[PDB]
Amino acid sequence: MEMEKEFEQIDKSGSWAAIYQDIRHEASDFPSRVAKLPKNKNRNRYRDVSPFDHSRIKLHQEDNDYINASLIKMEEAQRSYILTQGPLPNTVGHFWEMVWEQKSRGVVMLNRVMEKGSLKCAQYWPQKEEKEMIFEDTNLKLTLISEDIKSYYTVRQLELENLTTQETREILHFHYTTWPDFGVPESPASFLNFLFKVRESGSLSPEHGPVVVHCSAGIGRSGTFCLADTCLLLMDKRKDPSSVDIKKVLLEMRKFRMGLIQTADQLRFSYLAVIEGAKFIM
Ligand SMILES: CC(=O)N1C[C@@H](CO)[C@@H]2Oc3c(F)cccc3[C@@H]21
Ligand SMILES: CC(=O)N1C[C@@H](CO)[C@@H]2Oc3c(F)cccc3[C@@H]21
């Protein structure tokens, strides 16, 4: 079926939970043996969210190459994304090592450091220009260059230096700061505006390594971001945009990381975002 009318048909019939459970039943199951090794317990935020072995990002290290991160490669859309958990106190250096090694231009953050009165990820970037951060375990230096605070999101320019080689690179930090502590946003308008700002920066384009996207677990809000982006790109590329099937795209993405889209409300919000977005594109 088309999307907008399939949407109203699920609303009128109140069957979002059944649709979402079908997706959960059909989703791929691949091994994640490296994630479950005992030496990696303090590298995982949640015991039930792990990268598959076949698609995990490897750190360029011989001691321990493990990080909780996955490469999502969308062949028809010609887009790639790295989805990862919010960094932990003992993985902030690994996180920036990955950004460096994978040649990423942008980092997309969809959570606040504290939500619901608990810490959802480490404070992994510097908050003042004159107070830079050094990660001694991976030999990197990170400096805040500029910060632009807007009503729904903040954009930061960061400098990442590989202290071994003295090479430097400019990284863009796109921080969506207004996702509610509970539920999903009422309108997708600010989330779509944010997606378009990431696109306009070059961070999603083939001349760079894959964008790094995270929330707390790296599957819920993070899944919504890449699902909406890929669906909109396919609607622009194809002769028949009504042939884009958001459930089929989500199942393709779940071949590369488990659990993408965590609730039926997140599924409904993803439909809403693609529907409204397709009108603005034209
Ligand atoms: C700020 C600015 O003028 N530029 C030039 C643009 C390419 O010509 C870059 O896009 C961004 C951006 F999205 C955020 C931050 C800085 C930049 C760069
Ligand atoms: C700002 C911008 O470029 N965009 C792209 C649209 C998707 O094509 C987004 O959704 C809306 C919208 F509904 C109203 C207003 C601006 C937007 C966003």
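Numbering starts at 1 and runs along the chain as displayed.
This deposition comes from X-ray crystallography, 1.7 Å.
Here the Cβ of each residue, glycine as well, is placed from N, Cα and C on the backbone.
Sequence annotations record features per position, and here Swiss-Prot assigns active site, phosphocysteine intermediate to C215. As annotated by Swiss-Prot, substrate binding site applies to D181, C215, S216, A217, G218, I219, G220, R221, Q262. The note that Swiss-Prot attaches to the published mutagenesis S50 to A or D is: No phosphorylation. The note that Swiss-Prot attaches to the published mutagenesis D181 to A is: Substrate-trapping mutant. Per Swiss-Prot, mutagenesis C215 to S is noted as: Catalytically inactive mutant; abolishes sulfhydration.
Taking the features listed in Swiss-Prot, we show where each one sits on the structure.
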| residue | record | Cβ within 10 Å |
| --- | --- | --- |
| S50 | mutagenesis position | 22 |
| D181 | mutagenesis position | 9 |
| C215 | mutagenesis position | 27 |
| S216 | substrate binding site | 21 |
| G218 | substrate binding site | 29 |
| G220 | substrate binding site | 21 |
| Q262 | substrate binding site | 18 |
Give me the CA-CA distance between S216 (substrate binding site) and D181 (mutagenesis position), in Å, as a whole number. 12
How big is the gap, in Å, between the Cα of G220 (substrate binding site) and that of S50 (mutagenesis position), rounded to a whole number? 13
Among the recorded positions listed as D181, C215, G218, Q262, the Cα nearest the Cα of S50 (mutagenesis position) belongs to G218
